[PDB]
Each structure stands twice: as C-alpha cells, then as structure tokens.
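Student: There's a structure below that I have some questions on.
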Protein chains: 4
Amino acid sequence: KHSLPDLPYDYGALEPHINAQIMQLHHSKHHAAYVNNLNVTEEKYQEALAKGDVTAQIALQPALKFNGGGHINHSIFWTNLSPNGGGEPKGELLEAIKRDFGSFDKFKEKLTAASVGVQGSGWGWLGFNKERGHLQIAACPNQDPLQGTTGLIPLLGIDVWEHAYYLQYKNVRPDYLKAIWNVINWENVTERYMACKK
Amino acid sequence: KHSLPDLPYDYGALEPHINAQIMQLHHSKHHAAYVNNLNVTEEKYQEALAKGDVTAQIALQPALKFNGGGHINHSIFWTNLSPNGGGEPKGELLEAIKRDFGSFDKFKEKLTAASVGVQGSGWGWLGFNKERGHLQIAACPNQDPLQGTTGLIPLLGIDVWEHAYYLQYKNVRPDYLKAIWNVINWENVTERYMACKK
Amino acid sequence: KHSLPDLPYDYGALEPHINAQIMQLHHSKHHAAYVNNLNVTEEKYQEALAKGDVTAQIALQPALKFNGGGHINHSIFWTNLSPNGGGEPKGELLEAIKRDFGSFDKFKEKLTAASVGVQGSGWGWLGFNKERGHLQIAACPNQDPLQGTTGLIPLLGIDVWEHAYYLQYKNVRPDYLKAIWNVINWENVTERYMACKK
Amino acid sequence: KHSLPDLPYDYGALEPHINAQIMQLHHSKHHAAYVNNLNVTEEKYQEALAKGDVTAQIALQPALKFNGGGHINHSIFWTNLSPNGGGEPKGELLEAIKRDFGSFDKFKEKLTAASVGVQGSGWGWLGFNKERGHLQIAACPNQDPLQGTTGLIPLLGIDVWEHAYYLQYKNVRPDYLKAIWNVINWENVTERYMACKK
Ligand SMILES: [Mn+2]
Ligand SMILES: [Mn+2]
Ligand SMILES: [Mn+2]
Ligand SMILES: [Mn+2]
C-alpha cells in the first residue's frame, strides 16, 4: 500500500508565501489523488506482470509515472519547505552551490530560470549528479520524477504546475517563485545533499 | 504583428459556468502573454532564417509552438463559447456527431473523456479528419495546436490547463467540464464544421 | 520467461523481397535481443514492484517498452509475412479497406505514406479502432507498440527501422516498402481483422 | 541555398574502421537527402512566416529539425573523422577530459556508454557546457542537433543511427563504436574545443 505523508507543518505555517488554501488542497486533494491511483495501478501492474502481459504492462506506464512520480515529487516538496527554514544554506551545501553556480544568487536565478520557463505543467529542480560529483539544475515535465527520469538526486524541487500557485499568484509564476525562497528549508535540502557523498 | 482578439462577450457573460475572474485573466493576462512572445519569436525567427541559421532556428521552435499554438488554441476557444450558445448542435453537425459517436451524449462522454484525462496541462478537441471525411476527437499537450500538430480541423476545443478552471473548480477538472457544455456556442462550432466539406 | 517465436518460413522463403541475410539477423540477432532484455527487465520490475520502489520502477520503463514493444512488434511482423501470402485481402477485410481508404490502392499509398515518413527508426501500421469500429493507419516510434501505446489493434505492421531493409535497399526505404507487398500474408492480417468484431 | 560539404578524405580513407561503402552512401545518398529537404522546407517556411501562418509554420517544424539537424549533425561528423586523426587528444582538450571524466579511458567509456544506449536511432555527443565552463556528454534522438536542442557546443559526435554501421557491423553497434576511436580526428575536436573559451 502507499500512503500520504502528513506535511511537517500545518497548512497555515507557510503563510504568506504560499497560502494555507493552497497547502490545504496540494496535500489533501492533489497528492492524495496520486497516491491512490499509484496504488490501483501498481496493483494492476503486479497482476499483468504476473500474466507476462506486455501490452497492458506498457499501457499502465504513463499512469504509473504520473502518479508514481507525482507521489514522490510532492513527497520531497513538503520536506523542502518549513517556517524555520529559509534563508541561505549553511556549510557544505552552500559551498557546493558556490563551486557550481559561482554564488548563491547566481544559483538562485539559475533555478528560478529553469522553473519559470517550464512550458506547461512541470517542476524546477536542484539536483545532484553523482556520476560527476556535483550539483545540477534540471527541469522535469508533469509529474516526471528527477531520479526516475534523469538519475540525478533531488535535493530541492519547486512545483511550477499552476495548482501550486494560481489561487494566490494567478498568472504570475515568478511571484510565486520569489515568495518560495523564504520558506525553503535548507536544513533538509542539505540532508539530501550530504547523503550523496562525492 | 499579431494581436489579441477581443472576446465576443464580456468576462461576465459566461457566468456561472466559467466565472468572469477566470475570463478576465485567460484573455488579458494569459492569451496576451502568448501573442506578445509569438511576435518577439517570429521576429527573431525571420532574422535567423534570413541568416540561414539552422541551430538558432531549431532553438526558437518550442517557443514558437507554445505561443504560436497558444495564440491559436485560445483564439478558437472564445469563439467556441457564448451565452446564447449552448445546448445541442442543430442540423448537419449534430448528424455527423450521430454518425461518428453514435449519439450526442456518447459524443459528450467521448470528449469529457479526452479532456479529463489530459495528464498535466493540455486541451481536449472535437476535430475534423478531412482525409477520412469525418469527425474525430483528439487531445493535445500544452499549447500544442490541433491542426499544426495533427492536421485535424478544430471545430470545438476545451482548455483543461489548470488556469482555465482552478480559481473556481479547484482540483475538480470534471466539474468545470460539466459547466462547460452550457456555454458551448454550437452555432460557431458548426461554422467550422461546414467549412470542411466532405 | 519469454521466448523467441520460430518464424513461419525459413529465412530464405521471403526472397527476393526481403533477403534471407536480413531474415537471418532480424529474427535471431535482433528479436532475440529484445526477448532476453524483456526477461531481465520484467524480472527486475517484479522485484522493484514488490519493494514498492517507485523510482526504480519508473527507471525500468523505457527498457520495458523498447524490448517489450520490440518483442511484440516483431512477433506480429513474421506472421504478417508469407510466400503463399501476398496479393490483395479477400472478403471482409478487403471491404473494410474499401470502406475506409476508398480502395486497396488508396489504402496501399496511405500505408507506404505512414511508413516512408517515419522520421528516424519506427513502424508503419494498419490497425483497428475498435472504439469507432473501423480500420486505422498509425505510425509508431522505435519499438513503441500499436496497442500498448495507442489502443488500436494490429492487423498489418511494416518495420521501417533501417535494420529491416538496409543490407538490401540501403538508403532507399520506399523500395523496401514496394517489395514488401508481395510477401504480405493477407490470410493472417485478416485473422487479426476478424478477431476485432464491430 | 544549403549545400553538401565535400568530406575531407575519400570514402576509402576511413578503412577498415568504417568502410568506403558506408562513407559513399552516408555523404552522398544520406546527408544530401537532408540538405535538399532543408532547402525545400526553409523555402516553404520563409513563405508561411511571411503570411504570418502559424499552423503551417508549426507543421513545417519536425521537417525542419530532422533535415536541419540532419544537415548539421552529419556536417560536424566528417570533420570529427580523419586517417591522420585518431589516438589521444593532446594538450588542453585532453586535460579538460581528465578534469571532467577523470581520465581519457573513463571519458571513452562514458561516451561509448551514451552512444551504445541510444534506444532506436540517434547520436552520442562529447559537448561543451559553456554556462558551466566544462565538458559534457549528451546523447540526442534522430537528427536532433546538440546545440539546437540542448545549447551544448559540439566538439565530437558519434552517429549510432543504423545507417552508420549496419552494412559492416550489422547488429553489433559497440563494434562500430570500438573501430570509431581509430579515425577520431582529435585535431578538429580540439579546434571546436578551444573555440568555447571558459
Ligand atoms: Mn503539484
Ligand atoms: Mn489557456
Ligand atoms: Mn526490426
Ligand atoms: Mn547519419
């Protein structure tokens, strides 16, 4: 079975950057949608695998990636956010940011960059490229997962799907994206960071 | 130059199905975004064509389709909607619907079908397949145009991009999709229809 | 376990249309490659499913579709070919061809059409669209299966991957495509046809 | 007008690695195909741009990228190959290879890696990522150009489209890929390299 994470703060705790109406729905109506369909599909995909049924296995695949990836994209997100989060990453992570984007503000535009240009629905990502032992920004389509689709390890991800900001910023994706920095829980983005080791 | 169509009714005129806050923004902040970037890109793409510069031509391509298709997808949409629109297509169009989906409610389910399943951002489409002289439902990704990407002729399209319903239906795409029928200006969907001739 | 079909004729039996060097390799070196990797992957995909491991499940997906689809695309192919095959489809199938493409020669160009324009590697397909009870030509990318990716039922498929003709027609895909008609086992393309029933 | 480059050696000059039957056809029948269709399409695309005809512009797009990118992918290729080419990149380029893949054999494996895994038709690429001032291996689909589609600068590319090796290595892509090293004209791959400057 797969289950919906409780988010590490109330809905309320990310005001004013992200309002609680958006957190209310992102977690409960949105993320829960994916977990449940992940479950129905994975269910169906251990049945069809078992029969060796390669066309219904291939047919259950976009379903599996949308909800699969939609479950794990949004599960990393809540953790990347926190009220006593925010500011700039201390220590090691910061230094890697410095070593790879030149400076934290250069790193910040480079990620607003990726995120603000997702044509349609998708995500912006600060990832880790462990074959090259460095940071790496990537943007992903729909709920297409960073590691499931590129092999890069997710440290920080930004949802730019309209359901993530619209009820608040309306058409202005980059306003959302500016608010977002203030709740970025660098203490966890670092934990993910450290996990990766050279 | 490309210019933003005025929509054929005030924002207000599609209440309660689509509220005027949504119409206000879809036309003004959203569609206008695409026209203007269409223009900057087409500008740049007659410069680079002129230099025979095939890599910057290929680079301006997703930009051109997003805003190109985003301009023409949304320009057909306003025309497919009207207050004294709605109900059931009379005459010829209805009959083709009957001949191709069996009945208008079978046709309606088949198009909610397409639309409600757009993984991510995209559109549901009642099109015309002129190589086979019949109707044809198609769903398109992002602002990927029906005829620019499939050759099918657009008669009726439904935006299922979240920016089309979210401020009102929130996570409930199919509620939007049920409201939508009541403003469907069949008189124009028919005009597009007739244009196609066998 | 998945196993390689024996092909229903010797390599030799499709001369001169397709030479036996090509049949030798298509079946033995090519198709067998896919079956074996289908097996290793499906193996790995019942392990990771079992652990509920959604990122390695999503990572095994292009592997599964390439070899999955590559196994079932090529398994339908051999059956669509035969020496005492060829000519035009008798009875019902022919009539559906007449009803959907106007005539067998109109149907033949419409399928050379699809096949000859596969940008890169892929397949041309005479399929069945069972939601609309009619024939339907479709072209698929790489070893992307007709029914696994579109829901259409495969009656006749043409490989236009270069490995299918190159050792013989070299750069001339459409020469291959003309030869191909002469070995088209219409007796089986019909059996697939009939299976579909309205 | 666009014109076919003469290749910098006779067909013959890359034996035994790539045979002259393959060079004969790659340059003459294959690359020439793309130049000519580039030309017809670019022609049509300055007509339709001129009329502001956004759906026929979007329709001429896959045509333009296939032949556009197919023209420029194959034009860089001939230059990356030479008889008095081969071996090990001297100086600066070598050092960047050392700095980015650890060693030239690690770099070689990493690029056979990319190339040998192109599902279907495509290319493996040693590129330059000028926003990060370093080397970067990328693999591209069909004739999808490195810089036109990723912004990375092409220094060395390997065609793994079957038309590049099949008449010689048949199903064995990696044999082709091993032969390939021996004709790699490092003197030019370096010139492209140096052009990029930090
Ligand atoms: Mn989301
Ligand atoms: Mn819209
Ligand atoms: Mn094949
Ligand atoms: Mn080539």
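We number chain A the same way Swiss-Prot does; the residues here are 25-222, in that order.
For this deposited structure, the header notes the method as X-ray crystallography, 3.2 Å.
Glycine is no exception: its Cβ is also placed from the backbone N, Cα and C atoms.
Sharing the feature lines straight out of Swiss-Prot:
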- A:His50, A:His98, A:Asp183, A:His187: Mn(2+) binding site (BINDING)
- A:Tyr58 to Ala, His, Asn, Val or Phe: Reduced enzyme activity (MUTAGEN)
- A:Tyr58 to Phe: Loss of nitration. Enhanced dityrosine formation on peroxynitrite treatment (MUTAGEN)
Student: In terms of Cβ proximity below 8 Å, which recorded positions out of A:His50, A:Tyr58, A:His98, A:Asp183 neighbour chain B?
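Tutor: Among the recorded positions A:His50, A:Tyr58, A:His98, A:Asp183, not one has a Cβ sitting under 8 Å from a Cβ of chain B.
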Student: Would you mind reading off the Cα separation of A:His50 (Mn(2+) binding site) from A:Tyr58 (mutagenesis position), to the nearest angstrom?
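Tutor: Counting only the Cα atoms, the answer is 11 Å.
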Student: For the binding-site residues listed here, A:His50, A:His98, A:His187, which shows the highest count of neighbouring CB atoms within 10 A?
Tutor: A:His98
Student: Using the Cβ center of A:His50, A:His98, A:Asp183, A:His187 as the Mn(2+) site position, which other residues in that chain lie within 8 Å, going by their Cβ?
Tutor: A:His54, A:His55, A:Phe101, A:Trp185, A:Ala188
Student: For A:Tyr58 (mutagenesis position), just count the other CB atoms lying within 10 A of its CB, please.
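Tutor: I get 22 for this one.
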Student: Within 10 angstroms of the C-beta of A:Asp183 (Mn(2+) binding site), what count of other C-beta atoms is obtained when all protein chains are considered?
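Tutor: Its Cβ shell of radius 10 Å holds 24 other Cβ atoms.
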Student: Provide, as an integer number of angstrom, the distance between the C-alpha atoms of A:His98 (Mn(2+) binding site) and A:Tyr58 (mutagenesis position).
Tutor: 9
